[PDB]
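Peer 1: Handing you this structure, nothing more for now.
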Amino acid sequence: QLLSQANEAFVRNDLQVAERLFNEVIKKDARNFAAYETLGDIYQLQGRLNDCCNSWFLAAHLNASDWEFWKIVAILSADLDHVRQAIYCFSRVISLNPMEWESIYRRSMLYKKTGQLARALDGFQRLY
DNA sequence: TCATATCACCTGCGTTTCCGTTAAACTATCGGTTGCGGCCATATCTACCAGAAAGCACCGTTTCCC
């Protein structure tokens, strides 16, 4: 009922009311992905990117099946210097589907920045 | 012949989460091997010392001199 009312308010562009209703559920469960599927949109549009990335990452630990999205979670985590989290997100991208080859390259930049090259080398051989 | 509810089950499939595996860069000692220097032995040089034959000075019995 709360999730329907919050998503209805989101469709009405009543984003603060939508947030207040999603917060009634998030207060009971901080990992409630069913709220973040649209509350994350509110947080991204309002520039709350620090809270937005965490809303994706902590809930997606459980809700990992939207696998293409882990690339976006990894990218934003790296832009915010949450580098462990960025590598952990790219791991799920590659573990769920290796064919997202640009993700191997992007992850290899994190490896280049910190000297973690032994993980990049076999990956670049596969890319080549 | 498909579409719900409820209970015994038990046995079965193959699922679903934190731990285990192969092997990473970076980590904490600690070992095979590198170079560097004490105690003690020797022949020589020396400091500190006493003893003898000989110096040498303090002394007063002598007697010549005030």
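Chain A is numbered as in Swiss-Prot, which gives 130-257 for the residues shown.
From the backbone N, Cα and C atoms, a Cβ is placed for every residue, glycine too.
Pasting the relevant annotations from Swiss-Prot:
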- A:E148 to K: In PCF1-17; increases RNA polymerase III gene transcription (MUTAGEN)
- A:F162 to S: In PCF1-139; increases RNA polymerase III gene transcription (MUTAGEN)
- A:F162 to L: In PCF1-12; increases RNA polymerase III gene transcription (MUTAGEN)
- A:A164 to V: In PCF1-19; increases RNA polymerase III gene transcription (MUTAGEN)
- A:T167 to I: In PCF1-2; increases RNA polymerase III gene transcription due to an increase in the recruitment of BRF1 to TFIIIC-DNA. No effect on affinity of TFIIIC for DNA (MUTAGEN)
- A:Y172 to C: In PCF1-11; increases RNA polymerase III gene transcription (MUTAGEN)
- A:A188 to T: In PCF1-23; increases RNA polymerase III gene transcription (MUTAGEN)
- A:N192 to L: In PCF1-138; increases RNA polymerase III gene transcription (MUTAGEN)
- A:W199 to R: In PCF1-15; increases RNA polymerase III gene transcription (MUTAGEN)
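Just tell me what is around each of these and how deep it sits.
Peer 2: In sequence order, A:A135, A:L168, A:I171 constitute the residues six or more apart from A:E148 (mutagenesis position) in its chain with CB-CB distances below 8 Å. Reduced to three states, the DSSP call for A:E148 (mutagenesis position) is helix.
Within 10 Å of the C-beta of A:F162 (mutagenesis position) there are 20 other C-beta atoms, taking all protein chains into account.
Following the DSSP three-state reduction, the secondary structure of A:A164 (mutagenesis position) is helix. Counting every protein chain shown, the Cβ of A:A164 (mutagenesis position) has 25 other Cβ atoms within 10 Å.
Counting every protein chain shown, the number of other Cβ atoms lying within 10 Å of the Cβ of A:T167 (mutagenesis position) is 19.
Note: A:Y172 (mutagenesis position) has non-local neighbours A:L178, A:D180, A:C181, A:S184, i.e. same-chain residues 6+ apart with C-beta under 8 A of its own C-beta.
DSSP classifies A:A188 (mutagenesis position) as helix under the three-state reduction.
In the shown protein chains, 25 other C-beta atoms lie within 10 A of the C-beta of A:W199 (mutagenesis position).
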Peer 1: Spatially speaking, which of the mutagenesis positions A:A188, A:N192, A:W199 is closest to A:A164 (mutagenesis position)? Use C-alpha to C-alpha, please.
Peer 2: A:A188
Peer 1: Checking the contact step here: among the mutagenesis positions A:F162, A:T167, A:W199, which have a Cα within 10 Å of the Cα of A:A188 (mutagenesis position)?
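Peer 2: The mutagenesis positions close to A:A188 (mutagenesis position) (Cα within 10 Å), listed in sequence order, are A:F162.
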Peer 1: Does DSSP give A:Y172 (mutagenesis position) helix, strand or coil?
Peer 2: helix
Peer 1: Please name which of the mutagenesis positions listed here, A:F162, A:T167, A:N192, is nearest in space to A:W199 (mutagenesis position), Cα against Cα.
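Peer 2: When the Cα distances are compared, A:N192 comes out closest.
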